[PDB]
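**Student:** A single structure is presented below for examination.
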Amino acid sequence: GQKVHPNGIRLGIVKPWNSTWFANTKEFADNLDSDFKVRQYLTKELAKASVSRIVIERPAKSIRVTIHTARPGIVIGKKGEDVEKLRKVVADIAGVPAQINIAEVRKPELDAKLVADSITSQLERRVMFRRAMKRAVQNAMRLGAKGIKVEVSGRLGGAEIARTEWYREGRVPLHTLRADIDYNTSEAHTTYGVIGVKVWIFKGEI
Amino acid sequence: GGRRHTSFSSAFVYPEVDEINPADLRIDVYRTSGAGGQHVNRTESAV
RNA sequence: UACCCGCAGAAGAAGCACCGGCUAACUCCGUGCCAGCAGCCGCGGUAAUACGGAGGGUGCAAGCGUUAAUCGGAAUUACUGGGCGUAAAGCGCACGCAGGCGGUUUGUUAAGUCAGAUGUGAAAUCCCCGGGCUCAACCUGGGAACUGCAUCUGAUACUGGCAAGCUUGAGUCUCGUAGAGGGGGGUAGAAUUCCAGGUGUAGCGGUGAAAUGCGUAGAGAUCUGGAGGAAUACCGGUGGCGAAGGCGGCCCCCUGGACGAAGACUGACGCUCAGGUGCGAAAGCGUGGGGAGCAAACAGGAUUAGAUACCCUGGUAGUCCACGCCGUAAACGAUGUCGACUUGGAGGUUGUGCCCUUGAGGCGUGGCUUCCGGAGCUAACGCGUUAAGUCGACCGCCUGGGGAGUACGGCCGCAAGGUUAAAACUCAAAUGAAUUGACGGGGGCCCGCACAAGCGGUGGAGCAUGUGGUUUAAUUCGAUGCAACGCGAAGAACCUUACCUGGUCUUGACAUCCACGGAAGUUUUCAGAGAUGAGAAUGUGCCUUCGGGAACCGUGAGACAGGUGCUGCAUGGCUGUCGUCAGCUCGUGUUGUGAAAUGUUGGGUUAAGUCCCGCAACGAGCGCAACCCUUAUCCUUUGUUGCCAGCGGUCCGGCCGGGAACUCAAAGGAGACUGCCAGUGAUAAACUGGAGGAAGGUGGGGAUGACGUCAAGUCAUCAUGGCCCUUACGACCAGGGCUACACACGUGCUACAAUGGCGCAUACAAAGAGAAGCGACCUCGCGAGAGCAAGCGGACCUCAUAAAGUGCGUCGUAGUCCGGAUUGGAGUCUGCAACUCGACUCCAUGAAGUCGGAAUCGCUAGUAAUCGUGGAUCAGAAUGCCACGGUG
RNA sequence: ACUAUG
RNA sequence: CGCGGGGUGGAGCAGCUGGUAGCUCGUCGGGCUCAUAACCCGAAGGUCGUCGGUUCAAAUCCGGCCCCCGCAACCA
């Protein structure tokens, strides 16, 4: 069977939204198309910087991007230098005057997006896929993830037929709404087409 | 299943299209063998 | 000549097989189940480590490979060293001659056996220690070996011989007991059939249901008497006897074996058995009898697509007796005979000896037999003192599957045929036990609008819409049992658009990079269907260590762009499906040679692998459940744009003072948990009922879709590996097409009418939407609409009068005052444009259709049925889709 | 009263 | 040749006494099935060999022509 998206069923229960601005119907489609391009930019720039999550709010006129990332140093560059040359190409893309922030991520082993990006990276430099999965599971479980499954898919070690090996460890309860199930996803672009990588990460409940 | 098969079939195309002389025949005539008195013995029925 | 010395210069001298596994050695390009490879498995159908070539590597190396041949591996002919219950394999059972084997004791002999000695066992070869060719092969000295045969001399445990014994193996006698053991002769009763009568009247018989059949010429039913043949109810029993085949009423005559008790007797007289002889179910054959019932063949009737069958009605050989043959069976315990040893329990049958027989009993001892099960054995299943355990003696038999127990020959037979018993050729398997599944016209328990009980439809008619086909220049592409067909498409006039026709462009409609020129923009111009091609004007945003750079446009050549092109069978992502079904697994332990099993099953119970109790399992995870949204009661807060109970006033309007009660609004809380009572139940889980409660046992509805299944769907949303096109398969335009129509199917809508149609009045909703928007009031128009114009980013204004309903009138069972298809005329609106091809209005026209063959769908309650309302998509275009309330 | 095949 | 019989939907048959074309199978369309066969429902189709006469009217009565069968073709 097909599963509901575990982020999406849990919005306004235990997960919060990422675009958190109000509009009326004139300017709604435009805000969406701005917020798309401000994310489609900041993903392409900060690929090395290890970015979990780009929140956007819109107070007043102005746009306010928070970034969450494993590596604050490489975004802030030196004296900002890089923060401040992000702002003035963001503030074109919005139209309004901008404001970038940063947060850490303390445990990059427990973010779904970063675990997936990680695994997806290793698969493009031709690492054996069972090692790449199984490192990632161990790493989360020694830093106290209550559980974690990962699930790669489709031409693994350059086979001619697609398969999906997956590998749980601990508890991962996806029909429990109360459960914080950090989830995310990534495509590895290899010489054998794409390989897709899901990652769930239970962290406990309420 | 749903397997690759590899059948054959002909076609074949063909178009359409749409008495023996007395000189060419010799005709021996002679007597018969068998049953029936003076008439069988004499006359030459047989061809 | 060997052998030795001198000269010149790395000079004159490396290939063959292999690289998928077995087996040491891997990657590209070509090829596309073709060509080919191959010892065996197999490789090759567009990413080939298996073909062919290349590069590299492995192995041998003056050789390397292929073929043939022998042994090996092969314990696969097994002496060393195999088997035979089910894999191939125990003669159908006995008797028994040659043959093999033989209890115990003393003597003797010295054949086997053992020890020693002599003779011989040609030399070479082989093996050991040496020697000689530069080494090695090659040559050679000495030895060992030649496992053998003979002769002689000893040994005498074992085997054998000869002699003499013994009593335990084997037999004979005495006395009893049980027995469907065999052969011959009588006889009893029950039943079927027929025959002859009496009573009697319309059916009988048969089957799933029938018919053929018998019957008014008196059947079937019933009673009396008679004939004849065959078999022996009850007893009757995993009871008994027999070598096996087999043996079943009672009585007599002839007769075989077994077993038991105590004693006496012979003294190894024994065990096994190729060839040989006998016995040997049923069918079948011969000669002669018999013939009730049954019943191959055969006949008719059914059933069936057919029915040469199963079922029915008949029925001949045969079945029965006598005397001959035949010699076979899943003749089976699928287990040759004889003997010895090796833990137990429960029975049955038949003897026998001891015991207040004191009881149908207590204590022993033989024989045969049934079921459990231990050690051990076995591939496992199982066998298990009656072995398939531990041994010994003799016999029979097996050596891949088919061909084939067949052909030929021999022997036997009256015949049918039996017995003995091949090979060519062909395949790489065939086979046994056990394991997980799936399946069963196997069984058990349980569920579900699955059936049943009901209500309403589809299938027929006309329309709408999708699909197939056909047509076409094109009818763009996709979706195809359930799980495609009002599906992608939440809306094809142009656009959309992917298709066709014709007209155009070639670094391009789209993006980046460099070069050079111009601020961007504005404004009319004549051709042309349009794309497109030929003309007037205009600033200069901006900083300038002043070059121009940046905003933006055209021109220029190449890196490139572009592709709704192919592959969903190379992919990601997303989705359908079994199925909201209760399942799916793991770890550690344990059982098993192992696949696997257990847990997860069993006893209860639940919607539920839900919960309890058990149990070599103990635990864990994904699922179930809960946590979320909505609805059903109440409380708290908060009252405008919502509300109006109690107050005053009124244009009778919550409209205006005011009110904060009530409805309602949307935040926060309470409430339902088997919590309480009774009974049922293994004191358990739970169940049945009751109370209070707005709600009661998951209160109703949604969201939530385990591991996986179908190479399911989608490269045409997007992404993407590979292949492909690059003056075209890319790009621009106008017109056409996706709307075609002999047909077939799907899903809908409207009907066929009085529970109704038309006319006039009149009541009660909910939920939505709205600024290039919703659009009131008033005015014009029969109407669709038009003109003017407040309000409203909206609990305020607008869309917007809900309709079924109700009351009053009217129609009278008619293709109608039912039905509205179709066509003509005239309009309205959106839109550059309604010809192809929009919707709506008015006047006229008034098809089919009178409740739909076989078949088939939905639904368990605010449900079905029926009635309207709104929304997304959208300029316009809803009978579809998503949502809302009414009645019910 | 049912039935065959892939 | 002499005598007699027969040509009927695609197949085998009935109708031949002038005014009326049936039966079983096959074909076509719909169902059932995962699909096919069986089974269930619905619909079509015949110049009556051929030519000519007779009649108001011919599958039918009558003649010629063509094909197809059967019987006869003997006594010397």
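To match Swiss-Prot, the residue numbers of chain B are left as they are there, and the shown ones run 210-227, 233-261.
Going by what the header records, the deposited coordinates were determined by electron microscopy, 3.0 Å.
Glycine is treated like the rest: Cβ placed from N, Cα and C.
According to Swiss-Prot, the protein carries these features:
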type: MUTAGEN; residues: B:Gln252 to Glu; note: Loss of methylation. No longer allows ArfA to rescue stalled ribosomes
type: MUTAGEN; residues: B:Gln252 to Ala; note: No change in complex formation with TnaC-stalled 70S ribosomes
type: VARIANT; residues: B:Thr246 to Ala; note: In strain: BL21 and MRE-600; increased termination efficiency
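Structural setting of the listed features?
**Tutor:** B:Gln252 (mutagenesis position) has a Cβ environment of 7 other Cβ atoms inside 10 Å.
Look at B:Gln252 (mutagenesis position): DSSP puts it in a helix.
B:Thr246 (variant position) counts 13 other C-beta atoms within 10 Å of its own C-beta, drawing on all protein chains shown. Secondary structure from DSSP puts B:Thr246 (variant position) in coil.
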**Student:** Using C-alpha atoms only, work out the spacing between B:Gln252 (mutagenesis position) and B:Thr246 (variant position) and round it to an integer in Å.
**Tutor:** 12
